[PDB]
Amino acid sequence: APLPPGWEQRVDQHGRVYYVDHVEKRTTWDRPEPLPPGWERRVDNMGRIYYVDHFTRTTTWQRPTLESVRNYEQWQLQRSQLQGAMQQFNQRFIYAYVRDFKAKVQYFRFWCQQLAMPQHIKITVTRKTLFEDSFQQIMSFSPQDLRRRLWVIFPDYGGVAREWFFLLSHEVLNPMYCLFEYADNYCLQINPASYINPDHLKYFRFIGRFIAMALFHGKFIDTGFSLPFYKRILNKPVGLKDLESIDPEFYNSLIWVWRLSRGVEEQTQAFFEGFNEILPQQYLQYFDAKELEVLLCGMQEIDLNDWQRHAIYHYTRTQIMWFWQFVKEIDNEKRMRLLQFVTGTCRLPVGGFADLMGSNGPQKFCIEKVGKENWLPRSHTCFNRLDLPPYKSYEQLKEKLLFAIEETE
């Protein structure tokens, strides 16, 4: 198997084979893995080493391997699936029960309007190079300017901006940028190795701007951020329980008796510089993390028939009819809330409740009996599992469940 360009094979005075990298100026005993087809190592203007695929014309600072390429392709599939679900995306909507999301959203709309600057700015991007053009444009403008009316052009403004947010929110996860990773492909995280990208911080600032701009301009994105991510936006405690939402194996190990902030400090700081210069996170604090997710992602009608068709159970379809009564009685927003409580998110797979995914593969919606009646319902979102205590009255199950999903304590 031939050595990549720039490499040489030599033998030392002891007979041991070794390898010289004439480009990086390195020596090593370990034969470098060949690059995958279509990939070429290049040197930029400032002398930095990057890699280019001569079929996608993509580039990366991460030396492409079998794993990195596999991640990239998984992302290609993902991106295409979402993009293909665009029509459904454009149908997403926004606008004792002591939580009033509607009123919060109206207050927030008003707040944005009072900050909105007189029209407008032009953002010029192509579909083929959406990410890079967007980065150059968005970083070229002032925060003030980015609070003006957006005129996005691909060589009615609202639908093209809407589309722009859709598409970019997909592009942002492109593993080639080295910015994000998965804890599975279930839980999105900042990649601790983002450093291999010499410009990672500028890109996180760009993404911060991006997300804040979606919020400010009332546009949905189509990215599967974790609940702790939203919590972090709102300066809310990231506790042990959050670890179950992220890495259930790690949470199990811990539960045998701040690793979700350790590792990505710089990235998170850059992200918030970008975010907070557009829309300071502190003025988002009347929202809770689930509300914030709904605000960024949109609401959707849930198919109750699909939901019921694809649910599994120490109980059966014969106190569960109470649960489904509860689902049918509550409004769209509270169904979104219940969905968040159980699965961790208000976003549904394009295929539906059958295509539901968990922290170690597909895991269908699951309700199981556990606890006493004083017990609040519990959830294990990494397993889409609802811990439903044996309640004796429908009014009690509805009170308890409401109380649970509303997160009253």
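Going from the start of the chain as shown, residues are counted 1 onward.
The backbone N, Cα and C atoms fix where each Cβ goes, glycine too.
What Swiss-Prot says about this protein:
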type     : residues                            : note
DOMAIN   : 1-34                                : domain 'WW 1'
DOMAIN   : 33-66                               : domain 'WW 2'
MUTAGEN  : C382 to A (Swiss-Prot position 832) : Loss of ubiquitin protein ligase activity
ACT_SITE : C382                                : active site, glycyl thioester intermediate
Three-state composition of the domain 'WW 2' (33-66), taking helix and strand from DSSP: 1 helix, 12 strand, 21 coil
One would quote the Cα-Cα distance in Å spanning the 5-residue unmodelled segment from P155 to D156, in whole numbers, as 14
Under a three-state reduction of DSSP output, how is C382 (mutagenesis position) classified: helix, strand, or coil? helix
Distance bridged by 2 unmodelled residues (Cα of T318 to Cα of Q319, Å): 7
Euclidean Cα distance (Å) for gap endpoints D184 and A183, 2 residues missing: 7
